[PDB]
Amino acid sequence: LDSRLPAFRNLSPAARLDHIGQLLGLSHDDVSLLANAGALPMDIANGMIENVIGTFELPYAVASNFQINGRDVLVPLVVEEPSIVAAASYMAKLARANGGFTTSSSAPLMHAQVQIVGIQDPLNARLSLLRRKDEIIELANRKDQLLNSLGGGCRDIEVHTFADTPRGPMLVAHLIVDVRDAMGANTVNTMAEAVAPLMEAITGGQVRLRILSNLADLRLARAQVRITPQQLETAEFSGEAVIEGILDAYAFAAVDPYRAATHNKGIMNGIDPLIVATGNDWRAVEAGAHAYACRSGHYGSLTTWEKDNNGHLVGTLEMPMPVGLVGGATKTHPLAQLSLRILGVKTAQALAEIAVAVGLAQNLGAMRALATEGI
Amino acid sequence: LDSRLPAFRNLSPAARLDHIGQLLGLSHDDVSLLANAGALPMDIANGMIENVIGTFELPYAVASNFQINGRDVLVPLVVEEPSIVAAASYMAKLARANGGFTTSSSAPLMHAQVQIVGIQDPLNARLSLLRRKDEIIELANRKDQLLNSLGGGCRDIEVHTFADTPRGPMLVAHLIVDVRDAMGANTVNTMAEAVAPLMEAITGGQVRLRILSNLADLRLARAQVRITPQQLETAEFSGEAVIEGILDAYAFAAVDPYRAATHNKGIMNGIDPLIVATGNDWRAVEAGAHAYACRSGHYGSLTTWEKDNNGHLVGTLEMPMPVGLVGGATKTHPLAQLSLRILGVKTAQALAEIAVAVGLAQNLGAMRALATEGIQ
Ligand SMILES: CC(C)(COP(=O)(O)OP(=O)(O)OC[C@H]1O[C@@H](n2cnc3c(N)ncnc32)[C@H](O)[C@@H]1OP(=O)(O)O)[C@@H](O)C(=O)NCCC(=O)NCCS
Ligand SMILES: C[C@@](O)(CCO)CC(=O)[O-]
Ligand SMILES: C[C@@](O)(CCO)CC(=O)[O-]
């Protein structure tokens, strides 16, 4: 597959669609889903949320030049803002010359929180739970036998305590669950809620909230990119000068939350559109991203930018990225299914890796422009 | 306008649409935009973003029973997740019995950052800028006569310094701009560019970036709600017990970032759909919300929940809310325009106030369920 779409930005929507169908070998029916308005039937729409009275459209585009771990990939994006798709495509083009984007990710692990509250001895109760963790882990898994046969399931449990709160001492158990190709919400909420009774028996307290945590710091995705000075040379500045300017911009975001917020927003300009295109939950992705950005106590930059021993500009992006290939709109929306088809992803983590590659490219594009704009 | 919409739940989409058109007196052309697929022409879509090859649909719904400062309002929402719209509508229903939602907001003030490097004297340069602030403020305003005549314009300037960074000392100036019924991006970025030269002359340093800040903490919107124990009573728990459970949930979110993130996510489940429906930038709203949530040095809850002297559950939501009635997709998308018509908002801040009322209702709905019989 060749993701380099020469003059793509100049072709009409119909010609672009036609092209894409050729390169990927899409069927007639497939192409029809995009060539005609209304791919989301009302009976499906009406079943997705409540009080439905119609549908709302947003442009559906494809970013070009992406390469992940040596393989070309086409990226669908749904958003209303200008310059996003173009910036992503351009930066991806420059990345190709140096190997493209290199990515990796952890197992798809999600947290399931179980809050406990009228315990006179929360600290002691915590060791009682840890003592019987295997028992708890087995109860959570037999709950769902199919997931375990697919390679997932509850892998462990952690317990934290907050003995000093205005409502008193609280004990919070975390089930660590491998959710496979799903986002994780229902799977995880379901186990938390099967284990609640046993935890009450062990601790003697009262279980309150049983719910997942959107701060998915155990489900990380990572991307790297490299750019040389020769590729950033403008008619006004040398490539070396531009790189120095980009490093200044990064340092600025690392120390000032007012810039970091804007800096990180640019990253989500690239990621959210891919989430929407695949029918995934963008509020979940946004919460995990920004909460992770301030885990140290200071709200900073999700990406990093440096200059290697060769003077080359190198950036990274590591962040929580919970997404699914199954569940909700990802399965019921005809276009969400087509997007996955166009992407060619076989696992949820593969989609997560593409997401951060796009976020990284978007961040780079924004800084390059901000740093090259004449006064 | 009566926003209760009886039986809306069981109506068909066509019947719901018809009913809405009646209440608001919408024209046939307007109803046609929703009764038919393709309200967004491809010539418009193709001009919105790059490399377009078609369009992507999401359900368009209307939340019922909302009431803002004594006036009923219908709320459009575009999202893919179930139970959002129903929860919002149900909580709005309970709020009506006690006066509905009460809201307020600050002026539409946005920050425009101007970063300066290349000077060994940042802390002196900062006073040089403050000394000539009126001059700077006048230069920024002459750049937008219309905005000022409409009641907006640069109102002041702030200057901050970061004398010690891995890249050397930095000076950062903030233009404080009233942008009225606009989100603010282009308006503020333009004034920043216009003032950059003068700032360089005054400080002797080199200007780098000139860009707005998405941490819009000077453009806040606020909402309040009140619920009585009688309204929260279930077959299993007493009203008073439920309220105590909700307070436990709030305390949990206030101390543990793992819960706060999820807690705040629920708030955005209510807000983002309204942003999409009005053609606004949802990444901007999300960034301002979460960054604001950790301004104290600890990522916490955007909302607050308490019990007043009467034992009634009272909640609040104050947060940055950048939105516009003009600019971008808000003007070019036929349905974004219809949404504003349905809402009846006359200013951007009025839309911002409705947004937080919805976010507050959503948060309440999620906690009531979690604390009571379950989320599931
Ligand atoms: C949706 C929910 C209310 C349904 O169960 P319920 O409490 O048994 O429902 P009720 O029949 O008592 O609901 C009554 C009111 O809720 C609203 N409601 C409930 N189900 C609804 C639906 N399918 N469509 C529209 N409104 C609905 C109605 O507006 C109604 O008022 P009305 O007189 O104007 O018609 C409940 O599951 C809930 O609140 N869940 C919380 C989950 C959450 O926070 N979800 C967010 C997405 S995570
Ligand atoms: C330009 C930018 O604001 C993107 C626009 O939404 C991001 C950034 O400043 O890095
Ligand atoms: C139910 C909730 O998880 C929303 C799901 O999308 C929010 C919350 O926990 O408050």
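So for chain A, numbering is Swiss-Prot's, and the shown residues are 3-377, in order.
If you're wondering, the header gives X-ray crystallography, 2.1 Å.
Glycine residues also receive a Cβ, built from the backbone N, Cα and C atoms like all the rest.
Classification of A:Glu83 (mutagenesis position) by DSSP places it in coil, neither helical nor stranded. Taken from Swiss-Prot, the feature active site, charge relay system applies to A:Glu83 (among others).
There are 27 other CB atoms within 10 A of the CB of A:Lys267 (active site, charge relay system), with all protein chains counted. The secondary structure of A:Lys267 (active site, charge relay system), as reduced to three states from DSSP, is helical. Annotation source Swiss-Prot lists active site, charge relay system at A:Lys267 (among others).
Non-local contacts of A:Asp283 (active site, charge relay system) by the CB criterion (under 8 A, 6+ apart in sequence, same chain) comprise A:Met185, A:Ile277, A:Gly330. As annotated by Swiss-Prot, active site, charge relay system applies to A:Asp283 (among others).
Quoting Swiss-Prot on the mutagenesis of A:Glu52 to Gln: No loss of activity. With a 10 A radius on its CB, A:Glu52 (mutagenesis position) counts 22 other CB atoms from all the protein chains.
A:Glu83 (mutagenesis position) is surrounded by 18 other CB atoms, counting those within 10 A of its CB over all protein chains shown. Under mutagenesis, Swiss-Prot gives A:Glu83 to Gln with this note: Greatly reduced activity.
Here A:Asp183 (mutagenesis position) comes close to A:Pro110, A:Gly326, A:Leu327, A:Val328, A:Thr349, A:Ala350: these same-chain residues lie at least six apart in sequence, with C-beta atoms under 8 angstroms from its C-beta. What Swiss-Prot notes for the published mutagenesis of A:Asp183 to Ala or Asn is this: Reduced activity.
Among the recorded positions listed (A:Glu52, A:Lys267, A:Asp283), none has a CB atom closer than 6 Å to any atom of ligand 3. Less than 6 Å separates the Cβ from ligand 1 in the case of A:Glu52, drawn from the recorded positions A:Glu52, A:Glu83, A:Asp183, A:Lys267, A:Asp283 in sequence order. According to DSSP, A:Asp283 (active site, charge relay system) sits in a coil region rather than a helix or strand. Taking the C-alpha positions, the distance from A:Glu83 (mutagenesis position) to A:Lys267 (active site, charge relay system) comes to 13 Å.
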